[PDB]
Amino acid sequence: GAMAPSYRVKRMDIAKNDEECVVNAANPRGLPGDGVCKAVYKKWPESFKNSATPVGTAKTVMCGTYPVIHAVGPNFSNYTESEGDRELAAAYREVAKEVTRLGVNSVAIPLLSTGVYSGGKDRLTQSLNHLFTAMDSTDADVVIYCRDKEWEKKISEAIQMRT
Ligand SMILES: Cc1nc(N)ccc1Br
Ligand SMILES: [Cl-]
Ligand SMILES: [Cl-]
Ligand SMILES: [Cl-]
């Protein structure tokens, strides 16, 4: 792991990340999809070979030697809040498991279920807190990727708060 494991946030395309592996905000079917999943498909197409996996699970596929962790958050359009929250928490726990297994010293990670899977609600706080819950026991440097200027500020504040 990292000498002094940290959390950082950057506002840029997760496809340009400077970490040793990437988490895809995947769909259950391994399809190219939209947003983060679309940028990941353009950058690491070979990682979509057998990436299909259930909601609340993560599955890694190697693009050369660069690991892509396909993590499937719930679509809050189809889930109840209660059940959605359970599955979102589970996606992140499976990401922490995979980051450990792979022995990386850094990971680029997006906020699962905050885009087209959000059911039209702001889930920054909800998703970030499940991220921290899962990843706080890992020693990898975590870099969170986002695209909104206000979200960058709010994620930045939440990281500094607990430091
Ligand atoms: C970090 C990121 N990258 C993309 N390419 C699309 C959406 C988001 Br959020
Ligand atoms: Cl960019
Ligand atoms: Cl999403
Ligand atoms: Cl964003």
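Going from the start of the chain as shown, residues are counted 1 onward.
For this deposited structure, the header notes the method as X-ray crystallography, 1.9 Å.
Cβ atoms here come from the backbone N, Cα and C positions, even for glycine.
When secondary structure is read from DSSP and collapsed to three states, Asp13 (mutagenesis position) falls in the coil class. A simple way to gauge crowding: the CB of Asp13 (mutagenesis position) has 13 other CB atoms within 10 angstroms, across all the protein chains here. Summarising the annotation, Swiss-Prot assigns ADP-D-ribose binding site to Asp13, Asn27, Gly35, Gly115, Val116, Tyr117 and lists experimental evidence as the type of evidence.
Among the sequence features in Swiss-Prot, the mutagenesis site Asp13 to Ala (Swiss-Prot position 1343) is noted as follows: Partial loss of ADP-ribose 1'' phosphate phosphatase activity.
In Swiss-Prot, the entry for mutagenesis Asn27 to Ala (Swiss-Prot position 1357) states: Partial loss of mono-ADP-ribosylhydrolase activity; complete loss of ADP-ribose 1'' phosphate phosphatase activity. The structure shown retains the original residue. There are 21 other CB atoms within 10 A of the CB of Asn27 (mutagenesis position), with all protein chains counted. Annotation note: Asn27 (mutagenesis position) sits in a coil segment as assigned by DSSP.
Record note (Swiss-Prot), mutagenesis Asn27 to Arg or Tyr (Swiss-Prot position 1357): Almost complete loss of mono-ADP-ribosylhydrolase activity. The unchanged residue is displayed.
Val36 (mutagenesis position) falls within a helix when secondary structure is assigned with DSSP. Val36 to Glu or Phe (Swiss-Prot position 1366) appears in Swiss-Prot as a mutagenesis experiment; the accompanying note says: Almost complete loss of mono-ADP-ribosylhydrolase activity.
One entry in Swiss-Prot concerns the mutagenesis experiment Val36 to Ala (Swiss-Prot position 1366). Its note says: Partial loss of mono-ADP-ribosylhydrolase activity. Sequence-distant neighbours of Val36 (mutagenesis position) (same chain, 6+ apart, CB under 8 A from its CB) are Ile14, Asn24, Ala25, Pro110, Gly115, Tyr145.
For the mutagenesis experiment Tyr117 to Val or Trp (Swiss-Prot position 1447), the note given by Swiss-Prot reads: Almost complete loss of mono-ADP-ribosylhydrolase activity. Secondary structure at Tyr117 (mutagenesis position), taken from DSSP and collapsed to helix, strand or coil, is coil. Residues within less than 8 Å, Cβ to Cβ, of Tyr117 (mutagenesis position) and separated from it by at least 6 positions along the same chain comprise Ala25, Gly73, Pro74, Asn75, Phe76, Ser77.
Swiss-Prot gives this note for the published mutagenesis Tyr117 to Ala (Swiss-Prot position 1447): Partial loss of mono-ADP-ribosylhydrolase activity; complete loss of ADP-ribose 1'' phosphate phosphatase activity.
On its own chain, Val116 (ADP-D-ribose binding site) has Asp34, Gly35, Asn75 as residues at least 6 apart in sequence with a Cβ closer than 8 Å to its own Cβ.
For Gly35 (ADP-D-ribose binding site), the number of other Cβ atoms no farther than 10 Å from its own Cβ, over all displayed protein chains, is 15.
Once the Cα atoms of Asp13, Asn27, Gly35, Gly115, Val116, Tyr117, the listed binders of ADP-D-ribose, are compared pairwise, the greatest separation found is 19 Å.
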